[PDB]
Amino acid sequence: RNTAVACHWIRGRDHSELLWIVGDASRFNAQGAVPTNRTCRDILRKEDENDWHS
Amino acid sequence: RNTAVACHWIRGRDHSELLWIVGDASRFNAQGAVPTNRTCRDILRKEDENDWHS
Amino acid sequence: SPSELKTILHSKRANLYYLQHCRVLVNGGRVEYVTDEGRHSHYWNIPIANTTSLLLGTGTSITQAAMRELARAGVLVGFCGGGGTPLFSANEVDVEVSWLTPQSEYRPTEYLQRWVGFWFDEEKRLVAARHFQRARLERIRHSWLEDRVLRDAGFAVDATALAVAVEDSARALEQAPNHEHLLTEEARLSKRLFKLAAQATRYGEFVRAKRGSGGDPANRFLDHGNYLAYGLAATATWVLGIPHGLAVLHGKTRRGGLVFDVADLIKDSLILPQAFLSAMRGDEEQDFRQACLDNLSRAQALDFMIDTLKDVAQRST
Amino acid sequence: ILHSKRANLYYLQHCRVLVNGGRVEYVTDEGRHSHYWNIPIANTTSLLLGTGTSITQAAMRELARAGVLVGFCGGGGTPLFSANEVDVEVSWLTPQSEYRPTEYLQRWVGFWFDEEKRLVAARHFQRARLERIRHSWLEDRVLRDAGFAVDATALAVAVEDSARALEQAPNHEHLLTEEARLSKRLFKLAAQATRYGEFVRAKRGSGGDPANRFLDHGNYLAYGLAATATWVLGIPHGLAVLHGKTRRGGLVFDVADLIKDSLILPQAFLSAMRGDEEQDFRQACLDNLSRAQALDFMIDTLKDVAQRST
DNA sequence: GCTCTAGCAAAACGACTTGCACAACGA
DNA sequence: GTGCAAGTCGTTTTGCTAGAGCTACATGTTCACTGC
DNA sequence: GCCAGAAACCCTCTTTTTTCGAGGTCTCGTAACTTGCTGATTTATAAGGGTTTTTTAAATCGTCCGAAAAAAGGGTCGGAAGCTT
């Protein structure tokens, strides 16, 4: 459950892509990037504004 | 003095190259690899044998 | 496991290591080599899966467990002299490299049977030698005259002179009645190649030194490159199961001659240009080795070597 | 430590091999008193680095000067990992490297392509194998004391009959099958003697019961020992006599055959019944191989067949 | 002798807490 | 309110030290069918 | 017969859930106290000057720690020198 390995393929010239991930996919995003900082503080205060547009 | 950054170039299909290193070059070998482990213990023991071939 | 490790086809592994002043050991299930660095001892990784062979130089030692792993992965280990000199040499004896071939990884049984089928009749051997040389000539032409990389790097060569030299030698090869004449042609071919290479590279006058005793950069690089060629040849002949001993051309002044016979395929088609090229740049032995291995990878030297051995065995039926 | 008196072959363990003062020296827990100091260094000697050992490039130089073959093998010396290739003695090679070229490859190839002679060699192999069964199961009572008490008259009758069959039949194809039938009967006899109950020989390691696993380990060690024998003789592994011409590593299996049923099989059943550890089994096997002079026998056999084939 | 395993301690590392400045200097 | 920086402090990673074991698990053949 | 999906089995991490342990805390039971009897024998004591042992501070020594200083290294800018044009 702790395994998190990402494999990137350089297609040559200007392009590269993500082939596969082994283990916890949540440690990477779709393009294979990794978050740089993590917090449990309540950033992104969704509670403040609501969708009742009318 | 702690800074150590290595920059690799993929000049094409199935070949890669080392462009430059910024900072402490001792953190890499010539090809830009990085040691897996290091210890101050004397593992090589070069003391034991000598070059007096006669 | 012994399987699931020899999956990279040997003709496509992309490393070949030269090590000095280090101990090759096993650590945490991995095969590593350690170097003294003053502050600490540094462990360096060795990817046995993506490795053709190891060459170990001066002040170098290896441990049994590492041999177990390397043998499993089918990697050759060779003990050699320091950076371009024979491991052993005295009077008129030379032992360039001492090879440790794996013995627990059984190898195909056909190429060996063909080879040993024809190896015991001098005429059939001579035909094999002819095939080796014709392949060498072919590689020389293709590489020197049809490679954009070498040209762009600054290896501008006289096409006409090279062509006539190739044609002249090839005809002489056909005329070759026996081994001694063949070797003399080899010698004449070789230096004419040196002459062409040098003055095409602005190096000026040059001469090939004897038994790794050269002083100028060109000779030192050539001597060092020979070992890289030896390494690739040794693995090429092993992966087909052919014992090193069964030579065809250089056998009667060398132990494990067949390695040298194979190495000639690549000695001159590559290496030789790169050596003079690096000398021009004022490069350093560390650089010359790096660039040389890059060329060997790009040209698929091992694949050409393997194909040629298959063909010549094949062709002897 | 002299692993084969016929080959001048030595096994080194728990020591470093290095060169100090221009002489190759062994750094060992016994210091000056280790028996390794009595190792003769000459073109007749051949080393087998064992478990827990390391060697310096300088040593490789001195050994090459003296012309001493080197090879790395696992515990006890059975699994041979890597070694120096040994030269071939013929009139057209002639380096002066002081390495004792060996002429057996030429003898081997001189007949390997002639099928009739190849068959004659196969017969010779099996004659040796059976006679080593009769010897270890009956003539020597060490196994009897250890607990491998088995009937003799049935075994003697079966072996006599198979020997009578060996001198007949036209081709390899029969010899293989005759051996297989003998194998089955030997398995049955061993199981009966051991009171192991019913036994079925699974292959490709699909078995789970102790007997099967111990048989696999024993065979693995036997193969390693045979590989050592061939390497000492320089014969490549592909020139099989009795296995198929397309079998990767056939020859070693041909050579390994002359001990499996003689020395491995009884020990596998004994240890399984005794409930031993795998490590105990391994140690017992190696002890049996040492007691029987197995490696020397397999060397003598290969030399005998070479000389006989002329 | 060589390597692996278990237990320890030091150091590195990243997130949290608090107090506070409130910036970015050719034409 | 947003972000910086100085100080804290819980993990987490590395290396050090004793101590103990000492592996590496089928291998009957020939040939027809299947991938790049 | 081919293909697909689902299900049974193996291993380890992460998180609650339970359990356990230390320990802390309170309250009442009770074996050994206290109070009361007599008379022969043993022990303590009122003052103060001269005299042993321990406490206490100061000094010294040693160790440890931290801070400062010095060294080392990464890098930039400008100037001078060498080479080429």
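Numbering, chain C: per Swiss-Prot, residues 5-321 in sequence.
The backbone N, Cα and C atoms fix where each Cβ goes, and this holds for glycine too.
The Mn(2+) binding site feature in Swiss-Prot is assigned to C:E190, C:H254, C:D268; the stated evidence is experimental evidence. According to DSSP, C:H254 (mutagenesis position) sits in a coil region rather than a helix or strand. In the structure as shown, the Cβ atom of C:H254 (mutagenesis position) sits within 10 Å of 21 other Cβ atoms.
On its own chain, C:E190 (mutagenesis position) has C:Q137, C:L253, C:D268 as residues at least 6 apart in sequence with a Cβ closer than 8 Å to its own Cβ. For the mutagenesis of C:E190 to A, Swiss-Prot gives this note: Protein is unstable. The structure shown keeps the original residue.
For the mutagenesis of C:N223 to A, Swiss-Prot gives this note: Slight decrease in endonuclease activity. The structure shown keeps the original residue. Long-range Cβ contacts of C:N223 (mutagenesis position) within its own chain (separation 6+, distance under 8 Å): C:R212, C:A213.
C:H254 to A appears in Swiss-Prot as a mutagenesis experiment; the accompanying note says: Protein is unstable.
Shown in sequence order, C:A133, C:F136, C:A251, C:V252, C:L253, C:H254, C:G255 are the residues of the chain, 6+ apart in sequence, with a C-beta less than 8 angstroms from the C-beta of C:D265 (mutagenesis position). Here Swiss-Prot notes a mutagenesis experiment, C:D265 to A, with the remark: Considerable decrease in endonuclease activity.
Taking the mean position of the Cβ atoms of C:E190, C:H254, C:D268 as the Mn(2+) site, the remaining residues of that chain whose Cβ falls within 8 Å of it are C:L187, C:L253, C:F264, C:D265. C:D268 (Mn(2+) binding site) counts 20 other C-beta atoms within 10 Å of its own C-beta, drawing on all protein chains shown.
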